[PDB]
Amino acid sequence: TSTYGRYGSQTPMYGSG
Amino acid sequence: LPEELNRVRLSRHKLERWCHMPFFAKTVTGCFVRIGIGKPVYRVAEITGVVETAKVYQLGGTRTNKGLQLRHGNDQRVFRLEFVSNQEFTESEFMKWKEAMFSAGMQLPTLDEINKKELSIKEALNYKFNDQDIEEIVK
Amino acid sequence: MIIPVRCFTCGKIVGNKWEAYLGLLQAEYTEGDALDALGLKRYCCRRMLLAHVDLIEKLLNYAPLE
Amino acid sequence: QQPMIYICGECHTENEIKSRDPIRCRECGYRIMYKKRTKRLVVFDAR
Ligand SMILES: [Zn+2]
Ligand SMILES: [Zn+2]
């Protein structure tokens, strides 16, 4: 239980906002 | 090598555990994160200081309004804790960061520094919270 | 606590009749005319639905979360 | 590498308690808290 990403959870961008 | 650089690469699932652990400006300062710019391009920025935003945003279940003083060689600005990538340091981004550091005049941190920095994380993880950190954490 | 599945004596399925029977009583049926509109003839099967007291509605008030 | 996870009373949030810890919730502050179901094999006879 250290980094269970399996990618990821849709990392939001900085230039998207 | 971008592989040794990933040991001190801070992923997204590790910040959530230390949103309220103190000594924060002493463990994370010296590691490298994979922050997002945006389209799938990324740059290796430098965790410089611990700043706070007046924007409180939720990261999954947890929420955190703090910032990160990141900087890619010379382009420095504020950052939030949601745009970081769980992706490891690739080759093109590792060489891009190498060129941003050779282009800025910043010395590349010696590998022994990374080796002495990566263990700070594992000691901070197995840290017994016997002092009054639970209380400030709930506050 | 929750309506038994079968009549203890007979064997007949009375588990599907508690909502229908509370709905008929809400409509206007008298309680003896609701019990045979559902199709319960023996008085063994009819006491399952008259005597039943529904506690699970009170036990559901103690939410674990939310 | 299993940290003995508890469920709070009033919060219903899983906490990690290792030994030599105060039993308190990681949020809201709660001194009562319960344990999670087992992972072993529960098999009943519908009987
Ligand atoms: Zn019967
Ligand atoms: Zn507590």
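Swiss-Prot numbering applies to chain B: residues 355-392, 397-497, in that order.
In case you wondered, yes, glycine gets a Cβ from its N, Cα and C as well.
Swiss-Prot documents B:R401 to E as a published mutagenesis change and attaches the note Loss of binding to single-stranded DNA. Under its mutagenesis entries, Swiss-Prot includes B:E410 to K with the note: Reduced binding to single-stranded DNA. Among the mutagenesis results in Swiss-Prot, B:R429 to E has the note: Loss of binding to single-stranded DNA. The residue drawn here is the original one. B:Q434 to A appears in Swiss-Prot as a mutagenesis experiment; the accompanying note says: Reduced binding to single-stranded DNA. For the mutagenesis experiment B:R435 to E, the note given by Swiss-Prot reads: Loss of binding to single-stranded DNA.
A map of Swiss-Prot features onto the structure.
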residue: B:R401; record: mutagenesis position; contacts (Cβ under 8 Å, 6+ apart): B:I389, B:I391, B:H430, B:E451, B:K454, B:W455, B:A458
residue: B:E410; record: mutagenesis position; contacts (Cβ under 8 Å, 6+ apart): B:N423, B:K424, B:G425
residue: B:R429; record: mutagenesis position; contacts (Cβ under 8 Å, 6+ apart): B:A403, B:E404, B:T406, B:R435
residue: B:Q434; record: mutagenesis position; contacts (Cβ under 8 Å, 6+ apart): B:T406, B:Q427, B:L428
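All protein chains included, B:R435 (mutagenesis position) registers 11 other Cβ atoms within 10 Å of its own Cβ.
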